[PDB]
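Dumping the structure here so I can ask a few things about it.
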Amino acid sequence: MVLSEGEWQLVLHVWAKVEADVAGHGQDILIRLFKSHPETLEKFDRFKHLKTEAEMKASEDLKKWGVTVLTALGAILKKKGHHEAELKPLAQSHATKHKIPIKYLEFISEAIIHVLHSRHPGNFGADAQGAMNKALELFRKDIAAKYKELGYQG
Ligand code: HEM
């Protein structure tokens, strides 16, 4: 839960690359999530009728939601762990409305790592991977704690 300064800078350095193309990274990540863990697709009534990869690729709406998701994540990462304010609304909606278990957040964490490797063969190596994994694990543990604070089991 306590990352080094150097680890946070690895996280934010690669995130700067994500921010050069938020929608593309976002679409890539959701497509990867749905492919690797198809049960997650059922959480999205708006996407569950995209039945092939050609269909997912062509979904402009999916790109837009990629932006929605990554924009929230980016703001969280930039807080370097001091993300209580950002987690409040997100835990509320994800615990009580969307009903996303923490395990699904582990699934999307894996998709994020995968896409960062795919998109950044030059500057997302072992150290950057380790750092990003720590940052995403912190997010998951803290949001799990917030679910519980709200009275919910993630
Ligand atoms: C990094 C992890 C995630 C972030 C930062 C994130 C962020 C967001 C944001 C900002 C919204 C819109 C505002 C809101 O309702 O809170 C949203 C909506 C939503 N999210 Fe998440 N999300 C994440 C992971 C997931 C995962 C893994 C799933 C399902 C497997 C999921 C399911 C949904 C659904 C179903 C909605 C509403 C979609 C709709 O209204 O059509 N989220 N998310």
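One is the number of the first residue shown, and numbering goes on along the chain from there.
Quick reminder: no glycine exception, Cβ is built from N, Cα and C everywhere.
Below, the features straight out of Swiss-Prot:
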type    : residues  : note
BINDING : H94       : heme b binding site
VARIANT : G122 to A : In metmyoglobin
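Buried or exposed, and what's around them? Tell me for each listed feature.
All protein chains considered, the CB of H94 (heme b binding site) has 21 other CB atoms within 10 Å.
There are 7 other Cβ atoms within 10 Å of the Cβ belonging to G122 (variant position).
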Between the Cα atoms of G122 (variant position) and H94 (heme b binding site), what distance do you get, rounded to the nearest Å?
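Cα-Cα, rounded: 34 Å.
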